[PDB]
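K.L.:
Handing you a structure now.
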Amino acid sequence: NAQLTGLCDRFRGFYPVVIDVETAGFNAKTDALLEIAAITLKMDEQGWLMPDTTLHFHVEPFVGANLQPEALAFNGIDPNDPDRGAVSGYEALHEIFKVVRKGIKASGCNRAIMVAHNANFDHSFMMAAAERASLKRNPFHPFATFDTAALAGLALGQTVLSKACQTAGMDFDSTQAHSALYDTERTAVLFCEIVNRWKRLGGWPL
Amino acid sequence: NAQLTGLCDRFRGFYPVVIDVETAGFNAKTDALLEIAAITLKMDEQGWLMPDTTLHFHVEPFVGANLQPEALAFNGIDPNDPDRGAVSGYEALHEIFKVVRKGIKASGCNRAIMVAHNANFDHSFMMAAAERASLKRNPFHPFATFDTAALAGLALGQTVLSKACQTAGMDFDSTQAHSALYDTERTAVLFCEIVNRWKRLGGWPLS
Ligand SMILES: [Co+2]
Ligand SMILES: [Co+2]
Ligand SMILES: [Mg+2]
Ligand SMILES: [Mg+2]
Ligand SMILES: [Mg+2]
Ligand SMILES: [Mg+2]
C-alpha cells in the first residue's frame, strides 16, 4: 500500500502504467490491435522508481480490422499463426484494467496514466480497443499521458527510443525491438531512469 | 541562424513551437477550431531557452462544424460575433506554417515539433484543420510532440497548467486563462523554465 501511495503522490494522484502496443497500422479506429504489454511501477522506501508487475497479451484482430502488410512486415506478427495464443481485445484490456484498478485502490492513487513512447499512438489504440469492447470501467485517464519521447527529449536530447535508451546508459537490442514485451520493458526502465536521475540531481523534491 | 541551430540542436533537429488552440468541443474531426496561437523559441549564447516570435488568429468555424455550448461557455467565444476578425483555418495555419518553415530553414533544424499542454489535444486539432484545408508542406512532425503536462509531471509533480506554473514560480492569472494567447504564453514560459532548470541543475549537457 505504502509504495503504491508514494508512487501516486509523486504524480499528484496519478498511477503511471507503462504500455506498449503492436498494431496492423497507424489508424486506431480501423487498423487491428495485435499485441499489448503493460508494466506497473512502484517506489521503494528511498523514493526510487522501478518496474513492478508485467502483463502481456497477443490480440486477435477484431472483425472488420484492416491490416497493413507494411505493419506486419515491421513487427513481424502473423495474425494467422495458430500457436499465437491471441485473445480478444476485450479479454486483454479487461485483464490489464483489473490489475490496474487494484493498483488504484491501494491509493493515494486516484487514476491511472499511460506511459508510452510517443504515447499519443498507444493511448488512442487502447481507447479505441476499449471502445469496441464497450468497457465502462476504464482506469486510465481519458486524455492525459506520460510520453517518454518528450521526457527523453528533455533529459537526454533524444526522442528515438533506442537512441534514448543507449544515451541513458541502457542496454538496447535492435533485434528484440518492435516486440510489445521488450519495448515496454525498455520504456519502463527508461522512464524510471529519467525520473530517478531528476531525483539524483536534486530536481526533486522541490 | 545561430540561435535556431542551437535550439534545434538541443532536440536532435526538432524546432519546438508552442501551440494552443481553442475549440468548439473535444472532437478534432467534427468540432470547430475557434482560435490558435503559436510561439517560437530561441536559444541565447549562454544556452538558455526563451520565447521568440508570437502569432495569433481567431478561426471561423469550418462549414459543417459542430459547436458545443459547454465548450463556448468554457472559453467565452462567440463564433457569430462580427468583430472577431476570424479567418479561415487554411489562413491561420498557412500563416503559422510560413513562419515555422522559415525557422526550419536554419542549418541545424529539419522539422518542427509541437509543444503543448496535453499536446495530443492541440496536435489532433491542428492536424485535422490542416487536413480540412488540404495543406501540403506541414512543417510539424506528424505524430511526435512535447507535452508540457508530462514534462511538468516529471519536473514539478504537477500536470495541470495553472498548478504547474504556480508550482514553478511563475505568475498565473485564472482571469486570463483559457484564452489562446495567454495560455500559449504561460505554456511557452513553463517549457523554457523546465528546460532551463534542467540545465541549471547539471542534467544538461550530458558532459
Ligand atoms: Co481489438
Ligand atoms: Co478549420
Ligand atoms: Mg510503441
Ligand atoms: Mg513496440
Ligand atoms: Mg489548451
Ligand atoms: Mg487555452
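Numbering, chain A: per Swiss-Prot, residues 4-209 in sequence.
A Cβ is built for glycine as well, from the same backbone N, Cα and C atoms used for every other residue.
Pulled from Swiss-Prot, these are the listed features:
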type	residues	note
MUTAGEN	A:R15 to A	Strongly reduces affinity for RNA
MUTAGEN	A:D23 to A	Nearly abolishes enzyme activity
BINDING	A:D23, A:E25, A:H181, A:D186	Mg(2+) 2 binding site
BINDING	A:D23	Mg(2+) 1 binding site
MUTAGEN	A:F77 to A	Abolishes enzyme activity; when associated with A-29 and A-73
MUTAGEN	A:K108 to A	Strongly reduces affinity for RNA
MUTAGEN	A:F124 to A	Abolishes enzyme activity; when associated with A-146
MUTAGEN	A:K139 to A	Reduces affinity for RNA
ACT_SITE	A:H181	active site, proton donor/acceptor
K.L.:
Which of the three DSSP states, helix, strand or coil, fits A:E25 (Mg(2+) 2 binding site)?
P.N.:
strand
K.L.:
Return the single residue from the recorded positions list (A:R15, A:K108, A:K139, A:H181) that has the minimum number of other CB atoms within 10 Å.
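P.N.:
Lowest Cβ count within 10 Å among the recorded positions (A:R15, A:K108, A:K139, A:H181) is A:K139.
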K.L.:
So among A:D23, A:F77, A:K108, A:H181, all listed as recorded positions, which is physically nearest to A:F124 (mutagenesis position)? Use the C-alpha atoms.
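P.N.:
Given the candidates A:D23, A:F77, A:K108, A:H181, the nearest one is A:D23.
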K.L.:
Find the one among the mutagenesis positions A:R15, A:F77, A:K108, A:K139 whose C-alpha lies closest to that of A:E25 (Mg(2+) 2 binding site).
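P.N.:
That would be A:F77, the closest of A:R15, A:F77, A:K108, A:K139 to A:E25 (Mg(2+) 2 binding site).
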K.L.:
Setting A:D23, A:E25, A:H181, A:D186 aside, what same-chain residues sit with their Cβ within 8 Å of the center of the Cβ atoms that define the Mg(2+) 2 site, listed in sequence order?
P.N.:
A:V24, A:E38, A:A40, A:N78, A:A180, A:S182, A:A183, A:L184, A:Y185, A:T187
K.L.:
Of these mutagenesis positions, A:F77, A:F124, which scores lowest on Cβ atoms within 10 Å?
P.N.:
A:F77
K.L.:
Would you kindly determine which recorded positions in the set A:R15, A:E25, A:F124, A:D186 have their Cβ under 8 angstroms from any Cβ of chain B, listing them in sequence order or replying 'none'?
P.N.:
A:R15, A:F124
K.L.:
At the level of the C-alpha atoms, what whole-angstrom distance separates A:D23 (mutagenesis position) and A:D186 (Mg(2+) 2 binding site)?
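P.N.:
So the Cα of A:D186 (Mg(2+) 2 binding site) lies 7 Å away from that of A:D23 (mutagenesis position).
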K.L.:
Sort the recorded positions A:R15, A:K108, A:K139, A:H181, A:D186 by C-alpha distance from A:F77 (mutagenesis position) and give me just the closest.
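P.N.:
Comparing Cα positions, the closest of these recorded positions turns out to be A:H181.
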K.L.:
I'm trying to understand the geometry here, so how far is the Cα atom of A:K139 (mutagenesis position) from the Cα atom of A:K108 (mutagenesis position), in Å to the nearest whole number?
P.N.:
17
K.L.:
At a 10 Å cut-off from the C-beta of A:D23 (mutagenesis position), count the other C-beta atoms across all protein chains.
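P.N.:
The answer is 27.
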K.L.:
Determine the Cβ neighbour count for A:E25 (Mg(2+) 2 binding site): the number of other Cβ atoms within 10 Å of its Cβ.
P.N.:
25
K.L.:
Do any of the recorded positions A:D23, A:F77, A:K139, A:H181 touch ligand 3, in the sense that the CB is under 6 Å from one of its atoms?
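P.N.:
If the test is a Cβ under 6 Å from any atom of ligand 3, the answer is A:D23.
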K.L.:
Taking the Cβ of A:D186 (Mg(2+) 2 binding site) as the centre, count every other Cβ atom within 10 Å, in any protein chain shown.
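P.N.:
Excluding its own Cβ, A:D186 (Mg(2+) 2 binding site) sees 25 Cβ atoms within 10 Å.
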K.L.:
Is A:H181 (Mg(2+) 2 binding site) helix, strand or coil when read with DSSP?
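P.N.:
In the DSSP reduction, A:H181 (Mg(2+) 2 binding site) maps to coil.
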